[PDB]
Amino acid sequence: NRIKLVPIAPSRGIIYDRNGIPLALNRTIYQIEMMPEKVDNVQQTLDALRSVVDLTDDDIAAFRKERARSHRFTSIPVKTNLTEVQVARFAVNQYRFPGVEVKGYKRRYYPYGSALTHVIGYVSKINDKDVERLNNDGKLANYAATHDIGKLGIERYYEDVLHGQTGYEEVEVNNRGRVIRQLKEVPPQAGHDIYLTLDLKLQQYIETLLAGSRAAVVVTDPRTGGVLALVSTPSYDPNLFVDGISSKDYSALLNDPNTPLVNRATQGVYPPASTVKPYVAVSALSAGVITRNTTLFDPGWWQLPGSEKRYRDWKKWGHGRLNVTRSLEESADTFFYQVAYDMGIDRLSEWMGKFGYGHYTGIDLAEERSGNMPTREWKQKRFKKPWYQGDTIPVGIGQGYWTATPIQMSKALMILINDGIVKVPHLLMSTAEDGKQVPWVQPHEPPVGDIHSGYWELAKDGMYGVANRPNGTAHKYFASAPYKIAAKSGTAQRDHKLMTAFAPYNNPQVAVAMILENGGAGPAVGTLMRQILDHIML
């Protein structure tokens, strides 16, 4: 009698929100299966199982189909998602069906569904590209018995820690190859549990707020850089994928013109527009190209020197006399056209790079786009043409060649809150491991500029002004909040409507970057931002 070694799949780790609420869980699914070769009399066995597991003609049809679409010595499923009654009936009849096995498989389960689709992700059936990636990564040995894998979100990014260590058993088999006894068992080690910074309740609030809008929201804690909410709408049910997605259902998601499969928070690429002005302002002051007292008169436009090209301000007849404070408050364009000119693309792109623009944020998701912080070298490589001075001007107001993701907006916003201290936006709070608890470690990222300058305060005072002072663009949304809100809006290209904000202005506890594509399906981005900040601060 042969002794065989058989791998044992580990239990996939649990994912918990910041309050210990489990977000991704494991269900056991039971099925009976057989290798028809190993079964003496298949048709006899199938018919007797009509009585025992409520095997139907439909069940037999699918089995027979799957018997062909499968190779020799495959274990073909006979009946799936057995009820526990049916498993029990089979158990006490097991001795009558040599070669029919009853097996339990852990499937992943997402209790809160579409509220966490993009950030949590889903696990589903391994495919050949997954094999390739595992083989090329030298992980394939540890998947001998694993048939599903994280495909996006946290489930993918932390696949290695969530997966665990495969174990094995020595089992005795007789002739015809049927399992008699288990000799030895080296059990698997479960994946580590993962504790996230997300607040489930805030995430569901926001998803429900967004309704049928194409939108993205990133809520962070600036003290930590932890992501408290990361929502992209429209979403979808990740559970659809866990036990294989219907082609009808999957094609319904691909063909949706609202693109629910895109994670807009990390892959949505948009002109950041006037949201960038506080960081441009800090950069100009730091670079000495402006002072808190620098002023210019704005007639509603700005002409590039040595050229007839004029760049318009949103305000038709201008803002009159502007310093940096009033230009932030009123999202003046003309003032920042001038700052761009004086900085030059080289310094302006270098500074905005320090704010993270054009760079991956470091967030612990693998679905991300870097956007574009234009430079001379980039324009040369990308279009052959060299950089013209007029290309610099729209960069000053977050337009032109400039594109960013909402997660990049969140990272730059936090840098400003923390006076140049760079905190990576992350979802991981800690991993269980044993439980030998291991917290997430902020990678060494040098600060931006000079911590001990007053430029940071100046830019944030403008954002306070945006939200509170009567000339501020966002006064109608934020001025009446008990706690003090600071904010900065932008408009891209209907038109995408963007909003950054943090609260309370005193000691900020929350930072929010959000965007409603084409104004959203209902309210204004300013109203939704006030509701979110209200909900958080109550």
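Residue numbering for chain A follows Swiss-Prot; the residues present correspond to positions 57-549, 569-613, in that order.
Each residue, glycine too, has its Cβ placed from N, Cα and C.
The active site, acyl-ester intermediate annotation in Swiss-Prot covers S330. According to DSSP, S330 (mutagenesis position) is assigned to a helical segment.
Record note (Swiss-Prot) on the mutagenesis of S330 to C: No longer binds penicillin. The Cβ neighbour count for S330 (mutagenesis position), using a 10 Å radius and every protein chain shown, is 28.
Quoting Swiss-Prot on the mutagenesis of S330 to A: No longer binds fluorescent penicillin mimic bocellin.
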Anchor-to-anchor distance, in angstrom and between Cα atoms, for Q549 and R569 with 19 residues unmodelled between: 8
